[PDB]
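Colleague: This structure is in structure tokens; I'll ask about it shortly.
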Amino acid sequence: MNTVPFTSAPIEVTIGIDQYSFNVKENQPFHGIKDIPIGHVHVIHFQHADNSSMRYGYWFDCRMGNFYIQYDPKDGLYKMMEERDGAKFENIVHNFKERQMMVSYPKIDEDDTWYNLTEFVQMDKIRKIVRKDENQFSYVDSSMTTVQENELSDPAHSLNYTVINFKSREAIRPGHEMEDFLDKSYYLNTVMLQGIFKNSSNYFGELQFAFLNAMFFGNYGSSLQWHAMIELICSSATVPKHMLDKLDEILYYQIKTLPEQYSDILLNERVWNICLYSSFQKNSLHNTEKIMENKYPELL
Amino acid sequence: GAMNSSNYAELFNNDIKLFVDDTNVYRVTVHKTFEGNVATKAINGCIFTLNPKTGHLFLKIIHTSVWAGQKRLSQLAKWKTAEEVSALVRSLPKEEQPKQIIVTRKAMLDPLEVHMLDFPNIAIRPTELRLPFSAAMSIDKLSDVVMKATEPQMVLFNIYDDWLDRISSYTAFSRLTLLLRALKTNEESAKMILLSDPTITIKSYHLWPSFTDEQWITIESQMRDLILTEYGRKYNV
Ligand SMILES: NCC1=CC([N+](=O)[O-])C=CC1=O
């Protein structure tokens, strides 16, 4: 188990760690989060009590370094940093651990939720979507735009998701206009899976990362990306059978985890009704269709 | 975006544009079968592609053989229309290619946009105007060439005959739409009005009769009377 310690908490803030969250008061004796499960990416995120503008956070993997948070009063945010002196890092954490100044990652033993949300998410793929090569961890916030969004404006601060556009030359072979527009299998299997992602695991990783950025930061371009990647699969007549089974599991756990009260803003009615009831794969998402119908029957 | 009454003069400015109407592309008769089921039989159709400024009409005849062995014909008909319009644009010299294509039915938007991806600078637009171009097959010489076709064929017409020698394209388009609206609402009476006087004839190289200016005013008045008469018969007014 690994630890993200905090030098201090000088401003009142709601801290998220994966799907969990807790409130810290101004100048409370908080010095971090312990017992973080090894083997998964994680995200530690923030919403300031006095300015809910800009949710922001950091994707990281404790196997890649020793990372801690210190508030920066100049830029006004909690920043992740890497401690390269391992002996120093261990002593500061042991001192925090001995004085019981850390919260424990509150994982229930039965509970596979975080694994199910991050099964295909890898840090190395995150670091290519979020380009800041001098850090091993990746900053995301509420307002960051996507490359595709910027095409329709600081490129250094963009989310470089794979651009999907159903009415583009990339999606449509000359001479197969009707075929390729009504059946996206070419675009899915040749352009995207074989061509760009190399395999379905990388495709699902980006899909899962897009959802998580949408949910945890309210990042609108991430929500656009998540829906586009779902629709591209559902709108293809020819999809490997293992991909559809895995998609149903992925989506089920995303819908299960979504806050009920954010459904109006995080779920696109058109895409979901198309995917569950009209598309080629309308019958291939049994688990997702059942939870959607029982939890969000209004959307449908 | 969409084209309506607020930007109607845009139709007659010097930017090349075409209207595309697909109503008459897929045409069928519906009949009982020997077993008492119902079956369709297709008949020849046409794409109506019109430059509203010059009157040039690109009539692509859609021969029934294009439907042979195909499924979902009403959907295919929109994509075949978009394919043929795209092919027409590619066949035109650059300086003759349209800057905008206005489709009369919104279901043509995506098929035409997808077929015209190679032309990102040609705007594909819908219209809020209700244009009576379905009635093109009420023009005898257009109907004749469509039904007689034995293979796919493109035939070029000027739907304004020689009217632009005497009137503007705004007025010519208004006359056209009034004539087509009348032929759509009561074809028999409209044709009666058009051929009522044997003295006025249709030139071999024209579609409509050779009316003088004063006779065209009389004709236009009778067409409006027809549309109002039919509106009253329809709604009991
Ligand atoms: N800058 C001092 C320092 C503080 C710290 N912490 O509070 O967690 C961690 C690492 C480190 O170098």
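Numbers run from 1 along the shown chain.
Cβ from N, Cα, C; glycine included.
Feature table excerpt (Swiss-Prot):
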MUTAGEN   B:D21 to N (Swiss-Prot position 1853)  Reduced growth at 30 degrees Celsius. Strongly reduced growth at 16 degrees Celsius
MUTAGEN   B:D22 to N (Swiss-Prot position 1854)  Reduced growth at 30 degrees Celsius. Strongly reduced growth at 16 degrees Celsius
MUTAGEN   B:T23 to A (Swiss-Prot position 1855)  Reduced growth at 30 degrees Celsius. Strongly reduced growth at 16 degrees Celsius
MUTAGEN   B:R105 to K (Swiss-Prot position 1937)  Severely impaired growth. Reduced growth at 30 degrees Celsius. Strongly reduced growth at 16 degrees Celsius
Colleague: Where's the emptiest Cβ shell within 10 Å among the mutagenesis positions B:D21, B:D22?
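Modeller: Across B:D21, B:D22, these mutagenesis positions, the one with fewest Cβ atoms within 10 Å is B:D21.
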Colleague: Might you list, by sequence position, any residue in that chain lying six or more from B:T23 (mutagenesis position) with a Cβ less than 8 Å away from its Cβ?
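Modeller: The answer is B:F48, B:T104, B:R105, B:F133, B:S134.
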Colleague: In the three-state scheme derived from DSSP, which category covers B:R105 (mutagenesis position)?
Modeller: coil
Colleague: Would you count the other C-beta atoms found within 10 angstroms of the C-beta of B:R105 (mutagenesis position) for me?
Modeller: 16
